[PDB]
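First the structure, in the form of structure tokens, and then the observations on it.
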4 protein chains.
Amino acid sequence: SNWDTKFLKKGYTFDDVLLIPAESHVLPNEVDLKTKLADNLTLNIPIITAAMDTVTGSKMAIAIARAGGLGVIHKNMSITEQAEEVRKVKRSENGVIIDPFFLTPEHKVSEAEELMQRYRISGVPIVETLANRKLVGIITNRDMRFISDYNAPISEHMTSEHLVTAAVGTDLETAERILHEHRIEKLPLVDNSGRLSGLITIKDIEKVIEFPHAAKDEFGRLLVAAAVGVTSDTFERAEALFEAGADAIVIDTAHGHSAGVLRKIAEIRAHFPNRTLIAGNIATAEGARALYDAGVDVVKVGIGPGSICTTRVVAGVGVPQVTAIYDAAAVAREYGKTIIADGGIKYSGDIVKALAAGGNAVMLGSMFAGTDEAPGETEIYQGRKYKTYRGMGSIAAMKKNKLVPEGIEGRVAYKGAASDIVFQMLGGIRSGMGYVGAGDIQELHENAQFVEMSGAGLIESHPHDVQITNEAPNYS
Amino acid sequence: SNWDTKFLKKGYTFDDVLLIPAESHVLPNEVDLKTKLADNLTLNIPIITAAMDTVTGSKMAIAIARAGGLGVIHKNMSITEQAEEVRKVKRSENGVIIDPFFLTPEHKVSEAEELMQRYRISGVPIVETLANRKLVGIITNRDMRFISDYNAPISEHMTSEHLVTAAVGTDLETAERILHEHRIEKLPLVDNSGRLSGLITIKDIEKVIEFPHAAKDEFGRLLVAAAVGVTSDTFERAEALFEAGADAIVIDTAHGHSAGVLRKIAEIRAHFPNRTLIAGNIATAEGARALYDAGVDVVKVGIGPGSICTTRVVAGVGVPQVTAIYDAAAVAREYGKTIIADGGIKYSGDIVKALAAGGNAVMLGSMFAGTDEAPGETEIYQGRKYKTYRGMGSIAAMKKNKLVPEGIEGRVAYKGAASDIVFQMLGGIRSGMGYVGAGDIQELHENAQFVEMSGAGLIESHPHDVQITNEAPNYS
Amino acid sequence: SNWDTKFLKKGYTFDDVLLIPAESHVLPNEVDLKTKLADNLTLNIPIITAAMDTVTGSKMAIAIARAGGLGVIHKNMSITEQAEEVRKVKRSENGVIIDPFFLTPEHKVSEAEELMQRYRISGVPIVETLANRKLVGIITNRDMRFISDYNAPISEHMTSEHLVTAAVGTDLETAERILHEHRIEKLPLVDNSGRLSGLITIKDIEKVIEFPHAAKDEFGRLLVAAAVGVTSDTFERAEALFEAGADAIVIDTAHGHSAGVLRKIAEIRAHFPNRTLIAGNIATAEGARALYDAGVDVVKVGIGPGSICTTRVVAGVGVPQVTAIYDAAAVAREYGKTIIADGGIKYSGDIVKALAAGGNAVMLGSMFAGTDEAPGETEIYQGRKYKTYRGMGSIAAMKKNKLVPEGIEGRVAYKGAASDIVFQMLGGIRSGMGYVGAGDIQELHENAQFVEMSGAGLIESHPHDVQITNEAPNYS
Amino acid sequence: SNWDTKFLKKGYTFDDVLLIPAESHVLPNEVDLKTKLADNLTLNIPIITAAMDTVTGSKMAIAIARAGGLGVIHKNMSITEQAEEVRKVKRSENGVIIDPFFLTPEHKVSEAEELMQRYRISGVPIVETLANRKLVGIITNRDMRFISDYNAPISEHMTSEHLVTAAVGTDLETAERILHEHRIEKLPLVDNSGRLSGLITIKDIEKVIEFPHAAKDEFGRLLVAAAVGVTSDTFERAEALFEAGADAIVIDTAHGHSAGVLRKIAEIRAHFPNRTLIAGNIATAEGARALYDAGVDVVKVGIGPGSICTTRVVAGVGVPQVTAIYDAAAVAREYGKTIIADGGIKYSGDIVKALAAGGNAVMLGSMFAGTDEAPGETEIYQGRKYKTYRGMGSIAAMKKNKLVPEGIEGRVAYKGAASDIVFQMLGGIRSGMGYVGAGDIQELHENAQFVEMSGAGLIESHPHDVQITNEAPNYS
Ligand SMILES: O=c1[nH]cnc2c1ncn2[C@@H]1O[C@H](COP(=O)(O)O)[C@@H](O)[C@H]1O
Ligand SMILES: O=c1[nH]cnc2c1ncn2[C@@H]1O[C@H](COP(=O)(O)O)[C@@H](O)[C@H]1O
Ligand SMILES: O=c1[nH]cnc2c1ncn2[C@@H]1O[C@H](COP(=O)(O)O)[C@@H](O)[C@H]1O
Ligand SMILES: O=c1[nH]cnc2c1ncn2[C@@H]1O[C@H](COP(=O)(O)O)[C@@H](O)[C@H]1O
């Protein structure tokens, strides 16, 4: 009976501690920000965007991946809508490197314009038979503008020129070379039998230049994760997401230490033995252990620290985030697995503390909530523009009247491009890691130490006794 | 001499702790909210409304009982007024299942309309003799509208039809059946000699449907408690209340660890050996022990935590509520008795903490203070409507000029129906208990543990860094 | 070297602790508020008014004494002015019970009106010779109105009636009897030789009725203390004050643990071996010991807690008041001497904590600062009236430009009569002592215990979550 | 692995502690404020002005030195500009006591007016040959006004009078005597061969009177320090500064516990074996040790406490200042070296705490930021005048767009002359040291102790419950 151990212990939150400076042999610009979450999941920056309908849609998942992070597409939409959202992220870069779009000569140019405008593409590979996939040509914009009547076989108006192709598996470096020698923009990839396997474009090559640290899969396509809950349509949902290309699924739950959740997760794992599973939230060592034991690959920590979260107020449950991460990370290392610090982070400095306490990555909602990419609804008050930001446990989100919320509905100032937000936080992360001499996150877990501060020390830590009219892009 | 133990120890209040999540095998919707306070007192929800003249009158006592709770009628009124207030609660449902109203043929229809409008009833059972109680008929509204001159014997204008009755003790299920077969709304209950014992109505049956979790007595009448102090008119008051139907009395005192209070309580118990006694406030283990030893059944904990309480400021006395509940609950279990956590609760989450620290029920004042049912006086400021809320130790309350107050006078925003307030708090209670895996309050005492948080952790616990224009019905 | 004990320990201030309720056998109205500070100094209430030029002049010293307390006349004025201020307090009640005013027949009625209007009196005892003091008569208002030309011997216009007198030493009870039988208002007291020793009046008898708990000396005259510093004019000042009637002097210093102060105090004691000495401020056990060892009777505790004090901010020195009182009171009991808790008290509850931590009395400045009696200057802002309140270490006070202040200049709202302020605080003191069961201050030191509270607990202790538009006379 | 010692310990900031009063045998006006930082560096007051482009230029370095302190000229300017800034401080008093300005008869009066107006001087010593330096005369204002055409040899218009001189090495006391007997204002110093070595003026003698406690070098010239970073132009910079007269250089770094910084410092020391080196910031015992071991003479402590500093927020790194000073001072004494408490000081009381925790001097930025001398830019808001104050890590400062700041840009109210600010802080320092009985800073380290206070105690420490409309020059 814990009646005699009713008051267990004290917990620390980001504002109770500071990282202590230490000898350092690594400059901020040379710290390694990569983090491997699972065999299949390694990110170039320890940053992940929350699965919230006001933060992560395909645009955000695309922007955070290009920056080297991971986006988790929210499940507050139909399985079909969420899967298509996921496909959009996979189709972004090297979109058709595999599983290309294509039509037959039989089809009508109209159908070609249908998919050229639906998936927004300059050309459509044309194969003899949808089943044979033997490349016979390709229809392009130039072709569509020359064409008068679209109600005709895409054949009559074609490109039966001397097809220039490359073997399956040619990389971007060699394709760029081939595209340059032939003054072309699209390079179809076919096997030794002329069967179409995919297509490489000049843009793909350019995007590699534009976003050098993008987190991508084996095919050079941006990584993406998607969330699902523990309901009757979970499998259906999970299989639709994986089939759309998801590199991992996130079983998002309010209480991950629930028998039911553990039951469903084991069933999900039993069905997807190879896939990467990230699971719901816990804030204790046993909760992390229960989830790992259930087959999860990555455990997300966080009960109540959310900016828009009212769990601690309405249910009276939770644990200060720095302590929760730490207690859970003790198990993550026992199992040689990973953890995501989820919530309560408001400053770049908080990210370094969350990582130093044992996190392998942090999930951010509030910090991205008002960007160009975030799906939130724009509002104007006092002339300034805002972006709605609501907890998934709020009334509006839990919608299709109030029905016992664990979160609130709010809004945050317009922040502009997410790439800028990310750039500001990485600088703080690199500086933080430079101060404690951590060349990589591993050293951070092993060497970084905290000094506890009081409310006054927190005051000293923030700028004080000075009137600020123009704030820093990394401080309020 | 405690001079060497002047600084005894540290105390915790609701905002210093959080309940730690734990493995759970019970969903929120299946947690058991019942709580037995005494052999005679079991509630369907661990909620009780404060004995304050701005919170609990008969309307509130009726609403909280229908929801499964208990209302404590305040004593800031004459003994006669408080007793009638109590009768109103007993007469609400199955109001005349026993001790029915009745008149004789002799009486004048006028007297019948007198009691039909005083107690608001559609019919008046008519007996041959007030002493014989032999049912001879019943006068109804239809009868009153047909009647021209009321200054006449209720006989001349009557209902000497074929009386349809049921034996004493027939339950609502069988009465409903009888009422339906005879297309009637009132079913008189008589003994084998035709003597009237009570009456069952169609509404009674309907109210059982409308409020399925109502806390009721052996007769299916809503439960109710009433408060009394320790003065010379206490006995007179207590006996008037019990005689009106009170299921328990609350000896409400500022300092329950007083020799005088203990003296009076023992005298009250010596006189009412069977009755359920709930007693004044204490905040220590010895105070609870002194009261239990004096014969009390349920001890209420709380010295100074009240929203409108100034005891800690003007007298400088008190103890942080979570510690007080806990220290007292240690004794409650030694004696195998119960405790009510009284005051300082502002959020549904606080209720779960109060219960987890050892409370068997919580008493709420502020949270109900501005509802439809609360007796407070309405005020308008800035266009919005408010409801006065004053401590019973304030000047105005202590009235029939300032006379050394231990509390203040205030007001709170209009909250609408109390049933809605209750519904919001139960949801939070069920979620809280779900997180720690407590299927019932007992498991809550035995298994739930607290983690201590600092001021910063409290900040993290509440929503932050987000502009809220539309709040949740369960958070501010 | 304390370099290894640089961080000595933690200190508590009034807002860190609460008194724990305990069994009680004494009602608030029967608690004993008396406190003996020294053989010569016993007060009826443990309250003393600060020696500040904006708080204690003769009017305040008179009002607090009538209530049973002690007033300390400030030294921010000439020795002559301070002594006369002191005489005014002694002349208030039984003003001429000894050392009466008197003139000879020789004098001119003009001189009689001079002193009748200077000291405001209805009559002037007239003696044959200033040196003989043989009562020959008495001139009264009635006499002055009958008199046309004042430039004449008070003899020509006289009262050589049958003198009614009483022997030296007759008390008020017997004098009242004599005054009543002779229908007179003034009763001269003479020795067996007709020599005038003093005079008793009807008012004196009435004032005993009006203020039953007044703190008075052996002659039934109100008690009074006066402050002096440690300078070259100290002796001159101290002897002028004692000669005016001071029952005690207060050697007020910023740092009482100074070699110089201890030197001067010992010299003051060596010169006044019988007198009651109260000395400067200390906040440690050794400081209290140094002062006691120097010959002081009562030590006042307090370095930095003052509402208008900036010592802790500008010098960075001080110790939380509850800890200081306690550390010093440990020595006070070793020496069997007393302590005054000086400063930082803002609520009546704070008084009980200060007494419970070891204080024998508390000195209040801020709480009396805006009363009728306080010498502060009235100011009007937003229509409301204020009363200036400045620390004696502020610039303005240290005046005859800024010259390195240890305190600030401020103002407080007009509070009305001090008797009302006192009445509100005693009620809280009696309630506080009732809760812990302390029948007298001694039991308070021996039995009362503190429970430590956090910032949150402090929040819980004060009224919260309620809009207050009309405050209590004992809370803000 | 510190993974098991992740939460190292608690840190204290100025607002967590208070100095405890102690027996004292020294009055404030007799405390010794001198502090020796190095063999070559002893200040008359433990105060140094921050190397910030909005706080310390030559004017400030001049004012703080005259007061007995040390000014550190910031490096946010070209090496040439910073060196000239430094020369200005050396030329202030006894400006030409050595290395005097001079011209030949050959030169044109025009060139004489060029340097008389560039360096603002009443006269120009004239020597036969720039290489011989044999004094032949001196041109003065009177001479320039008599002269019509400046395009002529300074010879034609001269002062070949009977030259009055003094031997090299004559002090101000004897020079004053010589200047007085000859009714002259400038006294050339020449060797036994008539070679000019320098010049003493009446003003120099007057400035000794005007600023009696000025911190000066062996030649009676004000002391001055200058900052440099760890870059490729450091040596060039350091040698330019020393050559301009710098008495010490400050290697200012964000993280002084960096391998690179330690490398550069050792190289700087290896090159300047005699010079006084003050180095970057650390907040740990090892960091101080690493720097001392690298050859630094004085270590400055402080990571994150700055008013305009955001290091703790954006990087999440730092340590409460009182703890940092103390941990570092433990090493300073092991090595018998010194420390400068850098940042987080807002009140004079904070200076005493910083010194008591082990500092030998404190560096102040914010407190001087809006003075006459501070280089900040003036701004007007609401009619009042402000002075910009920005962290050297802010965007604007890091300028020649945002580029990952560790500090912010702000402004502070106009404060008037710095001499007044200094005067207010010394008074508080002397009072603070008087309370703990510290006759000098050494006793402060050895005897002073701290008592820890809570948030409430901090409240008690500051003025409270009083409306202040006119603040003290030493408190807000
Ligand atoms: O209504 C809610 N209640 C509790 N947690 C929520 C709610 N909505 C989102 N969250 C979680 O809390 C985190 C808050 O992130 P933040 O806004 O950056 O602090 C998200 O990643 C979600 O896991
Ligand atoms: O004037 C008063 N002083 C102290 N306690 C009071 C006073 N008036 C009511 N109370 C008590 O404090 C509780 C406050 O409940 P709350 O407003 O919900 O926090 C009530 O149940 C009463 O027991
Ligand atoms: O300028 C000042 N500095 C420090 N203490 C002061 C000053 N002026 C008065 N005091 C002291 O502090 C106490 C403050 O009382 P309060 O205003 O009731 O808190 C007075 O009794 C004096 O002993
Ligand atoms: O942008 C910045 N980040 C961190 N420290 C800074 C920055 N600018 C100046 N400082 C340092 O912090 C101190 C702050 O002094 P203060 O304003 O008096 O608290 C200065 O002496 C510098 O060492």
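Using the numbering of Swiss-Prot, the residues shown for chain B are 2-401, 416-491, in order.
In case you wondered, yes, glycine gets a Cβ from its N, Cα and C as well.
Here's what Swiss-Prot has on this protein:
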- B:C310: active site, thioimidate intermediate (ACT_SITE)
- B:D253, B:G303, B:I304, B:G305: NAD(+) binding site (BINDING)
- B:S308, B:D343, B:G344, B:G345, B:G366, B:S367, B:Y390, B:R391, B:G392, B:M393, B:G394, B:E421: IMP binding site (BINDING)
- B:159-219: domain 'CBS 2' (DOMAIN)
- B:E421 to Q: No activity (MUTAGEN)
- B:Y450 to A: No effect (MUTAGEN)
- B:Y450 to D: Reduces activity by 75% (MUTAGEN)
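Other residues of the same chain near the NAD(+) site, with their Cβ within 8 Å of the Cβ centroid of B:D253, B:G303, B:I304, B:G305, are B:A255, B:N282, B:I283, B:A284, B:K301, B:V302, B:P306, B:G307, B:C310, B:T312, B:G319, B:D343, B:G344. Across the binding-site residues listed here (B:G305, B:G344, B:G366, B:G392, B:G394), the residue whose Cβ sits among the most other Cβ atoms within 10 Å is B:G305. Cα distances from B:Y450 (mutagenesis position) to the binding-site residues B:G303, B:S308, B:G344, B:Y390, B:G392 are smallest for B:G344.
For the recorded positions B:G344, B:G366, B:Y390, B:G392, B:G394, B:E421, a Cα to Cα distance of within 10 angstroms from B:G305 (NAD(+) binding site) holds for B:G344, B:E421. With 14 residues not built between them, B:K401 and B:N416 have C-alpha atoms separated by a whole-number distance of 11 Å. Among the recorded positions B:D253, B:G303, B:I304, B:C310, B:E421, the ones whose Cα is located within 10 Å of the Cα of B:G394 (IMP binding site) are B:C310, B:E421. For the recorded positions B:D253, B:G303, B:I304, B:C310, B:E421, a Cα to Cα distance of within 10 angstroms from B:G344 (IMP binding site) holds for B:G303, B:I304, B:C310. Applying an under-8 Å Cβ distance to chain C, the recorded positions B:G303, B:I304, B:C310, B:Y390, B:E421 reduce to B:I304, B:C310, B:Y390, B:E421. Helix first, then strand, then coil: DSSP counts for the domain 'CBS 2' (B:159-219) stand at 19 helix, 15 strand, 27 coil. Chain A lies within reach of none of the binding-site residues B:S308, B:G344, B:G394 when a CB-CB distance under 8 A is required.
Around B:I304 (NAD(+) binding site), the same-chain residues six or more apart in sequence whose CB sits under 8 Å from its CB are B:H256, B:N282, B:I283, B:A284, B:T312, B:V318, B:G319, B:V320, B:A325, listed in sequence order. The recorded positions near ligand 2, defined by a Cβ under 6 Å from one of its atoms, are B:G394, B:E421, chosen from B:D253, B:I304, B:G305, B:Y390, B:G394, B:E421. Checking Cα-Cα distances from B:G392 (IMP binding site) against the recorded positions (B:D253, B:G303, B:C310) with a 10 Å cut-off leaves B:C310, in sequence order.
There are 28 other Cβ atoms within 10 Å of the Cβ belonging to B:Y390 (IMP binding site). Looking at the residues that bind IMP per the record, B:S308, B:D343, B:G344, B:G345, B:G366, B:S367, B:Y390, B:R391, B:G392, B:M393, B:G394, B:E421, the two CA atoms farthest apart are separated by 16 Å. Pairwise Cα distances among B:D253, B:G303, B:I304, B:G305, which the record gives as the binders of NAD(+), peak at 14 Å. Sequence-distant neighbours of B:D253 (NAD(+) binding site) (same chain, six or more apart, CB under 8 Å from its CB) are B:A52, B:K76, B:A228, B:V229, B:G230, B:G281, B:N282, B:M393, listed in sequence order. Recorded residues B:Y390 (IMP binding site) and B:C310 (active site, thioimidate intermediate) have their alpha carbons 11 Å apart, per Cα-Cα distance. Cβ neighbour count for B:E421 (mutagenesis position) (all protein chains, 10 Å cutoff from its Cβ): 26.
Distance between Cα atoms for B:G366 (IMP binding site) and B:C310 (active site, thioimidate intermediate): 11 Å, as a whole number.
A gap of 14 Å separates the Cα atoms of B:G303 (NAD(+) binding site) and B:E421 (mutagenesis position). In the three-state DSSP scheme, B:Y390 (IMP binding site) falls into the strand class. When the recorded positions B:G303, B:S308, B:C310, B:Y450 are compared by the number of other C-beta atoms lying within 10 angstroms of their own C-beta, B:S308 comes out lowest. Distance noted between the C-alpha atoms of B:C310 (active site, thioimidate intermediate) and B:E421 (mutagenesis position) is 6 Å.
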